[PDB]
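J.: Before I ask anything, let me first share the structure, which is written out below as structure tokens.
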Number of protein chains: 2
Amino acid sequence: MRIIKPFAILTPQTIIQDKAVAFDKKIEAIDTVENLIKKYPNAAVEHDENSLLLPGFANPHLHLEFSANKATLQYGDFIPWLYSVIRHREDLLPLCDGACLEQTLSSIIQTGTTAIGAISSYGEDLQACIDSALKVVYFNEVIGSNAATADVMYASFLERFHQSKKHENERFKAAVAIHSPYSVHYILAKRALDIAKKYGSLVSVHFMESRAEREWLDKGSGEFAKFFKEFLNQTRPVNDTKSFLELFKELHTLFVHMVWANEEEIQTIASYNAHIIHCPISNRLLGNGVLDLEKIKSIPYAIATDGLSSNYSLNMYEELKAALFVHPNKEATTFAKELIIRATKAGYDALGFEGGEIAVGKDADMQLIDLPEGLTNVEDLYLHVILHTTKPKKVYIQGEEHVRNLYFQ
Amino acid sequence: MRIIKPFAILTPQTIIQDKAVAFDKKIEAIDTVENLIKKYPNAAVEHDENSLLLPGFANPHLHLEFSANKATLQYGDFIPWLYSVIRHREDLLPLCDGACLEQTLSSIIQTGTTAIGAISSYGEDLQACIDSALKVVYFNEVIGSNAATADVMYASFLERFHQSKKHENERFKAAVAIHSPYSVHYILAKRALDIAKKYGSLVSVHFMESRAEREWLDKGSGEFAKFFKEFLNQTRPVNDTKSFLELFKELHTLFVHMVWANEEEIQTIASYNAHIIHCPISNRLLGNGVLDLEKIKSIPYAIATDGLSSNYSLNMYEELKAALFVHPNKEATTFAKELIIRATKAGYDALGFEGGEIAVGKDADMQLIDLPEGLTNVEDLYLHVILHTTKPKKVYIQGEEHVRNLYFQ
Ligand SMILES: [Fe+3]
Ligand SMILES: [Fe+3]
Ligand SMILES: [K+]
Ligand SMILES: [K+]
């Protein structure tokens, strides 16, 4: 049992001063140090009066297998980016060996993230995710728009799903991902989602990431048309959007990106057990614009980085700074608070892990970070945490101090 | 004489490969290494094939005297920020002693900036600027809206101007700043600008930084009205905007911020010898929105950080990343190129220093930075320089390698 007394606790929803946190695997109590030592005489008190305690981040959406990318994939424009993934994945995947994956996951923990949603396309990241101290939801992604090869795509997905499922534990959950509404045949999506239903898996899907997708699925025209004709010899979209979206009605689904979603889609998703995953850097760098947060206000959202295939880091502090800037007209002190809540509590809710809040009964998944100097208004704390922090001093996962440095469960 | 052969040179306007740069104080030649050694047999060739050469940045607008600020001033809203400056400047100024100023200027050089525009309100930064290896335009700022005390404000400005002018050299130029159209009486502005005219000084002015300023100077109403009534016992704006703007017609002026400028003002400024200084982080963090670059396309602009009074760093790489994000719908590969040009060449043009370009006859004010790995499309270089760079490996000012580490002229 340990007691930490920081300058303040971000819960994240509230700022608590003059209290400490008692924790072992879970957060056991939040009270004055004097009260806590009466209850927990075996817990040494650690005073960190120049530090803040907040939950570990959840990063519910990243593509680990692409972690070798720095400047190989084409940024600025979504269809050219996609062509570059197809052209270069055979080079990039082998470059990210076990050392690349280990280093990447360690970097994630060292920057204060304690839970992730890993989108896995080939299963090459399985061993790294089961070894990692991070809590991982491991989304086995299926892709394929051609009915002729749907059996093969399903077989691959099924094998990967079962290969991952044998490793489940408190820090590893097997899950299902549908690549998108343009790239997965309806019948293949349905069969993969039947597996999710059978096993009670979380589901993730990229939905309305680009205007090209919007126009292709609405009209069968636009920038995707050349891509589908050239690469796939397809002349029209394989899925009706409404029919595809209906497949998710009985599942807990992460709808990722959502930049180009329309009002009907948003109303439908609001009626589901669903979260939106907002990836501001990835959307901006791939020429996809910015998610309008007011339009999706009926649906909870969380923040993620996407992979290094469309981002220059997996540091959630960097993602949160970018989020402040791509929504530049949102008043900064209040929006920083919203962002910190969405990056902790909301992301943990999206992943279904018990954490993301400094609250009794939650796993002690926590970050200890430097207190920004010269603070005059405690309400400004959330903004200054985003602006001045790059990495925590300590990171706890289930009460275990992993960054003190152990990166493996 | 030295020759450097990098992987590529950003001029900044063009990408040159397969050539090296010969330089002493100035850039002497740009040619193949084979040709350069024929011309400069005394210059050892340095091969840096995993690096890029680009000009040192200009940062034409910063408030050094406020470099102690981290979380003391109020962010999010401009009038509250201004109240906080008034409330806390007596605490913040003394905290930034010579060590604070020395460390700040050293940090500026270490992040690849080689020329600055220092806005000085009290002259407390004079010694640091004359000592610094940086090229500095030292803008002696005047403020005061009350006619009754204009004589005192002018006397202070004049003394500071003359105290700075005695130190002029290739790396230090004395200049004049007018705080703003709301805070400087017309007659005080005119008298300060007469000094600029007499001595041929550059001029800087904050212009249309906030909507409050826009409404106050258009209508005598809005958020500034409470401020002027309470702090200044003034009930209407002291200046007619058009009359105030006319004062700058014969000068070379840096118009800083410009977020809320109107079409008439922009047309007028376009007819002047004038540059706009774009400070995206400061504008965003103080609840002032984002400068519309399309509306000011008739006027050249440069990028600056403003002071640590409204920014979390003075690193131009960070400013450029923020610029990418606050203009999130500008295609990234082309906009990154625009930004690099505006941060080097345009800022040097604004400050009137000979530099900001890797071109024969220019001072060798240069940065050597890491080449981003795995590049497939050389045209993407500008974007990857902004995304992946935090500090250069080497920084040259007039050919002298200051970052290799010497911070003093
Ligand atoms: Fe993704
Ligand atoms: Fe300023
Ligand atoms: K794990
Ligand atoms: K100097």
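Our numbering is plain: 1 for the first residue shown, then up by one each step along the chain.
Looking at the header, which is where the method is noted, we find X-ray crystallography, 1.4 Å.
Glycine residues also receive a Cβ, built from the backbone N, Cα and C atoms like all the rest.
What Swiss-Prot records for this protein is below:
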type     : residues                             : note
BINDING  : A:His61, A:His63, A:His206, A:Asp306 : divalent metal cation binding site
BINDING  : A:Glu141, A:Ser145, A:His179         : substrate binding site
MUTAGEN  : A:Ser145 to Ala                      : 3-fold reduction in catalytic efficiency with AFL as substrate
ACT_SITE : A:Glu209                             : active site, proton donor
J.: Filtering A:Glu141, A:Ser145, A:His179, A:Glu209, A:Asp306 (recorded positions) by proximity to ligand 1: which pass a Cβ cutoff of under 6 Å to any of its atoms?
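T.: Cβ < 6 Å from ligand 1, in sequence order: A:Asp306.
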J.: Rounded to a whole number, how many Å is the Cα of A:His61 (divalent metal cation binding site) away from the Cα of A:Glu141 (substrate binding site)?
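T.: A Cα-Cα distance of 12 Å.
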J.: Given 3 residues with no model between A:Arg404 and A:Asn405, what whole-number C-alpha distance in angstrom do these ends have?
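T.: In this entry the gap's Cα endpoints measure 6 Å apart.
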J.: For a quick check of packing: other C-beta atoms within 10 Å of the C-beta of A:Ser145 (mutagenesis position), how many?
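T.: So the Cβ neighbour count for A:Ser145 (mutagenesis position) comes to 22.
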J.: Going by DSSP, is A:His63 (divalent metal cation binding site) part of a helix, a strand, or coil?
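T.: For A:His63 (divalent metal cation binding site) - judged by DSSP and reduced to three states - the answer is coil.
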J.: Mind computing the max CA-CA distance among A:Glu141, A:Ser145, A:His179, which the record assigns to substrate binding, rounded to whole Å?
T.: 13
J.: Fill in the CA-CA distance, A:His63 (divalent metal cation binding site) to A:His179 (substrate binding site), as an integer in Å.
T.: 12
J.: Give me the count of other Cβ atoms within 10 A of the Cβ belonging to A:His63 (divalent metal cation binding site).
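T.: So the Cβ neighbour count for A:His63 (divalent metal cation binding site) comes to 23.
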J.: Just the number: how many Å between the Cα atoms of A:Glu141 (substrate binding site) and A:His206 (divalent metal cation binding site)?
T.: 11
J.: Among the binding-site residues listed here, A:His61, A:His179, A:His206, which has the most company in the form of other Cβ atoms within 10 Å of its Cβ?
T.: A:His61
J.: List, in sequence order, the residues of the same chain other than A:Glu141, A:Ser145, A:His179 whose Cβ lies within 8 Å of the centroid of the Cβ atoms of the recorded substrate site.
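T.: My list of surrounding residues reads A:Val142, A:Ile143, A:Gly144, A:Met153, A:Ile178, A:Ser180, A:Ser183, A:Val184.
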J.: Which whole-number value in Å describes the distance between the Cα atoms of the residue listed as 'active site, proton donor' and A:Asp306 (divalent metal cation binding site)?
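T.: Here the two Cα atoms lie 12 Å apart.
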J.: How would DSSP class A:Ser145 (mutagenesis position) in three states?
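T.: Its secondary structure by DSSP: coil.
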J.: Reduced to three states, what secondary structure does DSSP give A:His206 (divalent metal cation binding site)?
T.: strand
J.: Counting only residues 6+ away in sequence within the same chain, which have a CB under 8 Å from the CB of A:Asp306 (divalent metal cation binding site)?
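T.: A:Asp306 (divalent metal cation binding site) has long-range Cβ partners A:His61, A:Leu62, A:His63, A:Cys279, A:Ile281, A:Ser282.
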J.: If the divalent metal cation site is taken as the center of the Cβ atoms of A:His61, A:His63, A:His206, A:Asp306, which further residues of that chain fall within 8 Å of it by their Cβ?
T.: A:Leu62, A:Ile119, A:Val256, A:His257, A:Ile277, A:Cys279, A:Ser282, A:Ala304, A:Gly307, A:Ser310
J.: With every protein chain in view, what's the tally of Cβ atoms within 10 Å of the Cβ of A:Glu141 (substrate binding site), excluding that atom itself?
T.: 24
